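Undergrad: The following block contains the structure, expressed as structure tokens.
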Amino acid sequence: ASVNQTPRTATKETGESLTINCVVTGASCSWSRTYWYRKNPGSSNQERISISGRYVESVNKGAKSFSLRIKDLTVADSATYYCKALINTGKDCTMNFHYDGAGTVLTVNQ
Amino acid sequence: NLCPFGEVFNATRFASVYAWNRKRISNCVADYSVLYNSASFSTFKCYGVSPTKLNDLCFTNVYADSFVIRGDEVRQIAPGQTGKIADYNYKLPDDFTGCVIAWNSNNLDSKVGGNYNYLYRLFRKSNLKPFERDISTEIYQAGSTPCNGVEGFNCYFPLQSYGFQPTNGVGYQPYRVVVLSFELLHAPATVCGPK
Ligand SMILES: *[C@@H]1O[C@H](CO)[C@@H](O)[C@H](O)[C@H]1NC(C)=O
Ligand SMILES: [Cl-]
């Protein structure tokens, strides 16, 4: 059905870190993480987030969740962050579509 | 009783080509004349069967694959084609028996500022076999050095967004595609036409 992404909004000072969690919801079928991405204010572009260095990700099939962690936050990290998953659906779990979380609006100050 | 072809063509959502969908059609009657007598398709090509004769034919099973690609890639959805789509996303066999149908879907699948929700695979260690599907997301090692799951030079994420913009010319616009496979095996037929 859907992906529940938390937190929906966030404010942090420079140096802190942000953790985002995405829970696959209303699914009796399997799913997989596709990627995370950001939209910068005033732009429609989706910038995929490459996982390395200060971007750490994890996946927890037991809890039907996947997460992203961002360390050493800077002002330019202010953006809305999204999680994308590929989810099987339908009676026999025979179809698949991509679903996005509703996003985390990150504001970074100082 | 009546095959659910409406659900395939009319579906509000379509798959990304790399994660293409397949619907098995069986134990039902199919009136294909509704398709071929429709002028809303930009491509309608059959291989090994004449579409007008479908309404008087029976098959063991029918399969309906669906996905979105750009207009100038529809050419790759044919037997014996090469290209990123044919090689790395959706491959028909050389002896394909079925029909390829497509139409411009700019008015559903384009978005102002760009629709990034349709993806394709850009790299792969080897070509797909016919009707193989690959939904993996491993970093692609394009040079000699192992990537160890980290992106960088010659270490590439293998999926890429189309980014369909309404201001794009028609070759770059999204096309919805339906591939019908007609399977004939030594078994009772379960998909027949109205005759
Ligand atoms: C899609 O739905 C409309 C509903 O009015 C129907 O007339 C049409 O035949 C359907 N398309 C197909 C391919 O069955
Ligand atoms: Cl994490």
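By the numbers in Swiss-Prot, the shown part of chain B spans 334-528.
Placed from the backbone N, Cα and C atoms, the Cβ positions cover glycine too.
What Swiss-Prot records for this protein is below:
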DOMAIN    B:334-527  domain 'BetaCoV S1-CTD'
MUTAGEN   B:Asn343 to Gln  Reduced viral infectivity
MUTAGEN   B:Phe490 to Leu  Increased resistance to neutralizing antibodies and human covalescent sera neutralization
MUTAGEN   B:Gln493 to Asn  Reduced host ACE2-binding affinity in vitro
VARIANT   B:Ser371 to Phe  In strain: Omicron/BA.2, Omicron/BA.2.12.1, Omicron/BA.2.75, Omicron/BA.4, Omicron/BA.5, Omicron/BQ.1.1, Omicron/XBB.1.5, Omicron/EG.5.1
VARIANT   B:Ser373 to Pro  In strain: Omicron/BA.1, Omicron/BA.2, Omicron/BA.2.12.1, Omicron/BA.2.75, Omicron/BA.4, Omicron/BA.5, Omicron/BQ.1.1, Omicron/XBB.1.5, Omicron/EG.5.1
VARIANT   B:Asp405 to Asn  In strain: Omicron/BA.2, Omicron/BA.2.12.1, Omicron/BA.2.75, Omicron/BA.4, Omicron/BA.5, Omicron/BQ.1.1, Omicron/XBB.1.5, Omicron/EG.5.1; complete loss of interaction with host integrins
VARIANT   B:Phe490 to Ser  In strain: Lambda/C.37, Omicron/BQ.1.1, Omicron/XBB.1.5, Omicron/EG.5.1
VARIANT   B:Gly496 to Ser  In strain: Omicron/BA.1
Undergrad: Of all the recorded positions given, B:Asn343, B:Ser371, which residue's CB has the most CB neighbours within 10 A?
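TA: Checking each of B:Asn343, B:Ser371, the winner is B:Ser371.
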Undergrad: Of these recorded positions, B:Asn343, B:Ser373, B:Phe490, which are close to chain A by the rule of a Cβ under 8 Å away?
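TA: Sorted by position along the sequence, the hits are B:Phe490.
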Undergrad: Out of these recorded positions, B:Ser373, B:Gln493, which one has the fewest other C-beta atoms within 10 Å of its own C-beta?
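TA: Sparsest of the recorded positions B:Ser373, B:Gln493 by Cβ contacts within 10 Å: B:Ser373.
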Undergrad: Taking the Cα atoms as reference points, how far is B:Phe490 (mutagenesis position) from B:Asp405 (variant position) in Å?
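TA: Here the two Cα atoms are 24 Å apart.
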Undergrad: If you check the recorded positions B:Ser371, B:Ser373, B:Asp405, B:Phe490, B:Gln493, B:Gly496 one by one, which have a CB less than 6 Å away from any atom of ligand 1?
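TA: Result: none.
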Undergrad: By a simple count, how many Cβ atoms lie within 10 Å of the Cβ of B:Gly496 (variant position), its own Cβ left out?
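TA: I get 18 for this one.
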Undergrad: What's the CA-CA gap between B:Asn343 (mutagenesis position) and B:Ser373 (variant position) in angstrom, rounded?
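TA: For B:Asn343 (mutagenesis position) versus B:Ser373 (variant position), the Cα atoms are 12 Å apart.
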Undergrad: Measure from the Cβ of B:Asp405 (variant position) and count the other Cβ atoms within 10 Å, all protein chains considered.
TA: 14
